[PDB]
Amino acid sequence: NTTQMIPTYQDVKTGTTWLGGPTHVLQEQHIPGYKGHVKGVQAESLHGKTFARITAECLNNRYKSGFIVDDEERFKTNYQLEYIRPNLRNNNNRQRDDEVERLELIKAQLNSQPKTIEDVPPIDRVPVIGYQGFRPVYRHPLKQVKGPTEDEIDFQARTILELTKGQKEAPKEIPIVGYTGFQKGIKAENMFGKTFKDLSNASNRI
Amino acid sequence: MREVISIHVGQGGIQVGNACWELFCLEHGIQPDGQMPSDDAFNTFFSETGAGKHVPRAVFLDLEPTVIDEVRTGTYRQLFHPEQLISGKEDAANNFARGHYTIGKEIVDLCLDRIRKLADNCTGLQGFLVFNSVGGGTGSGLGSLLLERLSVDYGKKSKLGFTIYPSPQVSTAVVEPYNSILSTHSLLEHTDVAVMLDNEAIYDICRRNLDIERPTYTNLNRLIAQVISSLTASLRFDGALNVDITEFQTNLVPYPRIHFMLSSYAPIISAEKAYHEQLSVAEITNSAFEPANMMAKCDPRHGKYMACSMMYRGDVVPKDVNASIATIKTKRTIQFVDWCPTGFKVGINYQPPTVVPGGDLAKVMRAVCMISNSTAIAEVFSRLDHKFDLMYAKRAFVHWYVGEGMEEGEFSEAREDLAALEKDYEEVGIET
Amino acid sequence: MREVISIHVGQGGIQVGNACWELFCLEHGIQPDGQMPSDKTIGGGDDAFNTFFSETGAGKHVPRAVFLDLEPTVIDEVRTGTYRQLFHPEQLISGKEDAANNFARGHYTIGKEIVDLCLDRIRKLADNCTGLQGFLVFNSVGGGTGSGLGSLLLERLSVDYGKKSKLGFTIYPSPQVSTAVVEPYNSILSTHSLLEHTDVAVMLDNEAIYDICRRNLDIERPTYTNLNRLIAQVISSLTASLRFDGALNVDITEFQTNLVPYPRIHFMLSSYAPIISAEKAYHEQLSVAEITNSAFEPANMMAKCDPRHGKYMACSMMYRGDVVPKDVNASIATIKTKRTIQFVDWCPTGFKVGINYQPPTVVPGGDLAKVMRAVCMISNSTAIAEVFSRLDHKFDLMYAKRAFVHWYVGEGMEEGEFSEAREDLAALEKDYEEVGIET
Amino acid sequence: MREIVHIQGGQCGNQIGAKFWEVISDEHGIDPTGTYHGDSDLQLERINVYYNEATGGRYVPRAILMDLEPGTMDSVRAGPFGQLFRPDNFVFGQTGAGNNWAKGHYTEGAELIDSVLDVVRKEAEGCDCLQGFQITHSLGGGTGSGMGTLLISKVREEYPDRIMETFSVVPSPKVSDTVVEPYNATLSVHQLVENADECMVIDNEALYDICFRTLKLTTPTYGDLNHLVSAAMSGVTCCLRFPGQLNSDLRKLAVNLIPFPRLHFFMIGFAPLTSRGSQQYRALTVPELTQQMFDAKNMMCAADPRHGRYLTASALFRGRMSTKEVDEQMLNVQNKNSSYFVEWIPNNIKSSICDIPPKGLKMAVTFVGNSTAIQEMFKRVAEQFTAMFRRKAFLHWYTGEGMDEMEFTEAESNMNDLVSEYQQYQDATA
Amino acid sequence: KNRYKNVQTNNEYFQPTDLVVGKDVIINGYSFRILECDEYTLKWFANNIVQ
Amino acid sequence: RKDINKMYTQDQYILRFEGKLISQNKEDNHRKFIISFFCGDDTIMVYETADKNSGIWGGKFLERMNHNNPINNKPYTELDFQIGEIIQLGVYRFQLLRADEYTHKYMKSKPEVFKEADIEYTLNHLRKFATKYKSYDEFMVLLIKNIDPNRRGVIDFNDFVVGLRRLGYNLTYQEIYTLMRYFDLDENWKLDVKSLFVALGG
Ligand SMILES: Nc1nc2c(ncn2[C@@H]2O[C@H](COP(=O)(O)OP(=O)(O)OP(=O)(O)O)[C@@H](O)[C@H]2O)c(=O)[nH]1
Ligand SMILES: Nc1nc2c(ncn2[C@@H]2O[C@H](COP(=O)(O)OP(=O)(O)OP(=O)(O)O)[C@@H](O)[C@H]2O)c(=O)[nH]1
Ligand SMILES: Nc1nc2c(ncn2[C@@H]2O[C@H](COP(=O)(O)OP(=O)(O)O)[C@@H](O)[C@H]2O)c(=O)[nH]1
Ligand SMILES: [Mg+2]
Ligand SMILES: [Mg+2]
């Protein structure tokens, strides 16, 4: 924890200590070789994180103890624990949001042109001249259209503008191609022809 | 004032023609109703009504009403002429004799009549495209009869057939070898150019590149539509090196008998990873000649090359094209036939390929399609010949053709013609 | 316009390559998603990232490396991790069944169905490069899939490309510390395969770097990833001469012209200095003479070998930082004067010296500190025969009673394949002792 | 990917699976209604290893419960997490074998095995790429000891390249709750050695002694014993379901742990074990784990491993650890006890690391050790079998259904030869 | 036949008063609604639950 | 002696600018240049970009090296590197046209050395200029009438600067840029004279 917490931004910028730094004024260390109990070495068995940082972690009491762990800090893997971005010197992508926005705008422009309430041209009241079919006689000849109601057209609208710099998050996060895990139910419901990119989104969305 | 007319016969032909027609309308900005959004170039494929709507230069033929009914109830109700969608009543039921001698003989009359009406309007008619699945009785029979009628009527007018042969082992029906051989015999002395578009190869391409593991017919038809657009782009768009349809029969066929060739396209890629690389013209033209990307399930490494005609669309450069062709000629794994010192025809077009929204393809500023004639295509003839022989040895299913006007010896002469074609392939494949 | 292609095989190769590529991205300023930052929008200068990366035209860059594995855990794991958007998705080739420490499985049973895709990707990456310098390969030798795939890929590449240089950074098992029990077999077979097929082979024994981490970094409880970071820093030091300006430049082509006297003799071991943490680094001068003395100190040797047990053949050593030729030659004079290290008689001179201006870069969360001066040395010498001798003794103890042999017999290999490898290693030991004798 | 199915038969195998899949469901955060309720993404990353998917988003066992008496499965279906199992996957007989190896292997099992073989064939075809098959059974019961071995033989006949691992609960002479234990144990092992790729042996006295001396419980129960076995045998395959520093699948263990094809019977153990009143004064360290692990008492078999030399050993450490302390400690214990390791196999230890420890624990160790000390179990079972057979008592029962004493003779010859050749390597010197 | 925890009350064991006809109950992640109960149970209520 | 603490503390701070070259030849008045300032030891590097299809063999123009201004005989510092200034390296003179947005963030985030980028300082400058005129209100109305001759409400940078020079009082192009960038609502360099007016006083 000390590695990502200490050398803070205020300390690194216009401060005594740089990236690596003799970070001894900020908090206490034990100057390599030392014979004594440091309250955390033989119990928690810290890894890497050189002896100075080992002693610093114990002294500043971030720590963890016990024979019981609960879920969240239980389930971390060393890969993400060590290779966690670049963090502390100077202060990811904006994506997934632009294409989801493309998505709702396509459905918006689609359902915004069903020609509600007798707005269709004089043609297409009846089917095409050569249609075959059945053409029942004891039925109203002209087709009747219900169409979407103005409120659902607006339903899409404030949402699509809210995704533009709004509170609702870019949803989920996905892997790219070769991920072999379950990926939550592509097999249970077929979703047969849906562009593995978009399959990830739909299947994780449910 | 240059036009081309499209014939769409058979179920697969209809549902791929729908596919190409949304693409053409979207690319010319045509609204589904055919009316202009208040904005010459389109003249190749459409004809003006005087004010407003346009009529596509297409005709659809079928005997089974369901697919035509679906088209006429879809979103394009008012695009097509309502009596150019010729529909019959009884399906040929995968029977070649039924579709060649019994039913279609009374429908080809109105097919030729509609062709007459659509052609007399035109002025500088370039030629005809024809779409038909071979593994279907009505498709094969109607296509054959129309080709014979158009040959005796028109003659030298160019006709291009985009046939989808059955996969070597994956097939939908069980009697498709018979009508495949019969249709091949019929069209061999009647068509000018025939393109191989079997399904297994395009299935493999969809699985590998687009990362689609459960594709359907729609995606295949979309890719075929893109290939058609690539072929016909130079006809309606300005380019540094444009070609006409008429500049094919003088370039990709060595002899009058050899006019079956196979296609390929590049790049085919998903929106995941189109933007992670240059899409350099050199690497796209290498992917084009990559054997596993062939649109037909044939191995080019097993035979020599006669000719390759390649279309580029986008912002390609003649320097780049020349440099890539030099590398291709340098490469050793690709060899040409002895009497063909140079075998490359190249065309360049400015307008970038259009991408369909909600589709699978991404938008790329460069694309290329190759049409290649090579000796390796004899393998499909050999395997379908074996398939036909295994059937005809014991006269299986023969009655279902005999009872409807087919003569018994009709199969033997088609077999002899196929054997002669194979022997011609062998003769032309040897060096001097 | 000068490039180099990297290949990693085995999970050890993947874990070391990840450490190399995080450091390369930090060195060239590549944030993990691929853009420089989004916060700087000119760039367009000092193209050096072209050494390791490739431009997509607008935005990110693509690494010029390929990952190979048969067990999909690490590939899925990296594809899920922080560099998900960086790598091109079909560069991380993963199989279905692991070789399970069996060289036969990875060389004759299941590697043949993946080698086609591997060579396809190799061609697709090679065609873009115009002045590609050579190939780097990373593999743990004590593992079946890594050894087999490395051997067979070397076999294919040596005939597909021919004269192009290939450098192999093999991680040999420790003399007494081992993770598996059948590593002598596949180590011997892989060594036999690579002997006539690799231009340069660098030893990467784990126990030596474990001792280095214990002593210098003051880590009493280290992991693999610390060793991976050290090896990655070594890689960056090696390749920095090709992407950074210096008073004396060296290329990878300048190694098979200076380091290996004979075609058979191409195994060498390296060392690095300084290794010290900022918690005690800044207390000391860190002068060039003392860092070079530390570099030639035998206990600092990155492979578990005793250089005092054999003569030296060649030494290619390289500085990065603010070094000066006066101090360089002054240090070399002291080195040659000091008696405890002796050269062979037919080499009055054996030093090749490289100079680079770019100081080493320090990784967040790492152990090493930032120092204005660094030296990395690569020596080929006759003292390396000890590991081959002890590995031969281990393999003979195993093969005396035909133990574990049925596993390789039933996977398609001929029985006598071990005999020819044994004869090759005996001939190599004879060659080394013959070269080591005075005239 | 590289998934595996579960096949269990007999009452003992059924009750092993009943607690093992509860353990797996708890580890992966699966409710007894089959709905995911986990906290991390990794709880679904290798979920396909043991679970298939059904409509509605629920999860379903790839386990086949198969038996000749339906009382056991009718009882286990009612258990917690018992409604996950497919009712179709249950197959049962209507007669019972009466602990008769002959009845369970020739008469009823042969006719019954068609449906279970069909369903296992279905499951094997269903998976993308199979890894192998695991079996759990007891060798003291006739129906299990015969019919499961016949199923193993048929399975090996169809899938020669897949890996076979079997958990055999052999009947120890101290708890002998049936008198026909020698006959069916011997008839089972005769077929087991020839076709099983790999086997772990388990002893009820060993479980009892471990529970009393280490965990110190007044009234141990079959539930606790099943929990111990389930945790122990889930430990070996956990590294297959979770990432780690060095991944090591069952194929790798098989390659690295048997020098010879016929020597594939191992003794296993799990660490750490501590009592409720004693669970708090220790702190788990690598030295503590390894010293408690290599103790003779902690082994799940009553065979004393210090009476012979370890041919080889394998340890899967599980939890967030690193490699220096692990391998230095293993080298230290190998050097300290050089008398108990045969010399011509230097560095006879495999070490592997998985990153995700058990729920509620920081560090754990799963140990599999191939040593020559297992021979004494075969010695005692053989002497008991010959005490049975020299008087031809209890033999008419077996001989009344088509098989004769030639099978007994060839089986006894086979196990005596196996014992001789297995102890031959004990005294071998380089 | 075994004692079962109750989610409805502080993860405690079931009690005869918990079994309430007319009101839903949860038994190991299962939702039951008791429709009718035996008149023997009626009697035992009427003689014992009354307080 | 070398300043090692300076190296360690400000190694990461790198300033990127775009510029155009004023010098001898007429032929080379068009190409663009990118200047890099490394404040580790006050070193300057110059790169020349070559746009596609130009024929210029673009490349590294001046290397990483440190040199001083000739007249003052003092090494250049970060204060001198302001956009719109003319800096002479050796014989080659550069005009600093544009800077990176990171560079602007650095400029604005470190005050009390970069005063001209500080908005309140610039506004105080312009307002305390107004002591010459008799009244504040008539000063403001003359100001608005002089920047906007036709009273449109939006102008261009050239119009603003020429109007201010017509006024005659001395603002450097740096303060002009600061005001102009701040008072651009939609980031297209069109000044909002109404916002400027209300900011001055209303
Ligand atoms: N590539 C491709 N092939 C198709 C498509 N539709 C049908 N086919 C092929 O066509 C064969 C059968 O012919 P169809 O087109 O389905 O029907 P048809 O041509 O009208 O002949 P009938 O079935 O007798 O009416 C099948 O074996 C398919 O392989 C399609 O959309 N794409
Ligand atoms: N220094 C170091 N060595 C490693 C690392 N990973 C694996 N090794 C070495 O590799 C040897 C075993 O081979 P692995 O790399 O784990 O696996 P492999 O080479 O792919 O072959 P398989 O085990 O069959 O999959 C061990 O003895 C280690 O010494 C690592 O991350 N760092
Ligand atoms: N681990 C374990 N073993 C058991 C249990 N119950 C019985 N056993 C063992 O199973 C053996 C008897 O198996 P048996 O009932 O004949 O199996 P069956 O023939 O398949 O029905 C005895 O030797 C016991 O040691 C249990 O609950 N757990
Ligand atoms: Mg049809
Ligand atoms: Mg591996």
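Each Cβ is built from the backbone N, Cα and C atoms, and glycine gets one as well.
As recorded in Swiss-Prot:
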type	residues	note
BINDING	C:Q11, C:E71, C:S140, C:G144, C:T145, C:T179, C:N206, C:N228	GTP binding site
MUTAGEN	C:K40 to R	Produces faster growing cells in medium with paclitaxel, a microtubule-stabilizing drug
BINDING	C:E71	Mg(2+) binding site
ACT_SITE	C:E254	active site
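Between the C-alpha atoms of C:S140 (GTP binding site) and the residue listed as 'active site', the distance comes to 26 Å.
Between the listed recorded positions, namely C:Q11, C:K40, C:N206, the fewest other CB atoms within 10 angstroms of a CB are found at C:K40. Under 8 angstroms separates the C-beta of C:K40 from a C-beta of chain F, among the recorded positions C:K40, C:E71, C:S140, C:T179. Less than 6 Å separates the Cβ from ligand 2 in the case of C:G144, drawn from the recorded positions C:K40, C:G144, C:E254 in sequence order. Counting only same-chain residues at least 6 apart in sequence, those with a Cβ under 8 Å from the Cβ of C:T145 (GTP binding site) are C:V9, C:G10, C:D69, C:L70, C:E71, C:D98, C:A99, C:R105, C:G106, C:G111. Note on proximity: among C:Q11, C:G144, C:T179, C:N228, C:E254, the recorded positions of the record, the Cα nearest C:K40 (mutagenesis position) is that of C:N228. Using a cut-off of under 8 A between C-beta atoms, the recorded positions C:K40, C:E71, C:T179 that neighbour chain D are C:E71, C:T179. In this structure the C-alpha atoms belonging to C:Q11 (GTP binding site) and the residue listed as 'active site' are separated by 30 Å. In this structure, the binding-site residues C:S140, C:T179, C:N228 were compared by how many other Cβ atoms lie within 10 Å of their Cβ, and the smallest count belongs to C:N228. Rounded to the nearest whole angstrom, the C-alpha distance between C:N228 (GTP binding site) and C:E254 (active site) is 26. You'll find the Cα of C:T179 (GTP binding site) roughly 36 Å from the Cα of C:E254 (active site). Residue pairs drawn from C:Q11, C:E71, C:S140, C:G144, C:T145, C:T179, C:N206, C:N228, the listed GTP binders, are separated by up to 23 Å at the Cα level.
Sequence-distant neighbours of C:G144 (GTP binding site) (same chain, 6+ apart, CB under 8 A from its CB) are C:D98, C:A99, C:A100, C:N101, C:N102, C:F103, C:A104, C:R105, C:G106, C:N186. Neighbour counts were taken as the number of other C-beta atoms within 10 angstroms of each residue's C-beta; across the recorded positions C:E71, C:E254, the minimum falls on C:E254. In the three-state DSSP scheme, C:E71 (GTP binding site) is classed as coil. Taken in sequence order, the binding-site residues C:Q11, C:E71, C:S140, C:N206 that lie near ligand 5, meaning a CB under 6 Å from one of its atoms, are C:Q11, C:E71.
Recorded residues C:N206 (GTP binding site) and C:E254 (active site) have their alpha carbons 28 Å apart, per Cα-Cα distance. Under the DSSP three-state reduction, C:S140 (GTP binding site) is assigned to strand. Classification of C:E254 (active site) by DSSP places it within a helix.
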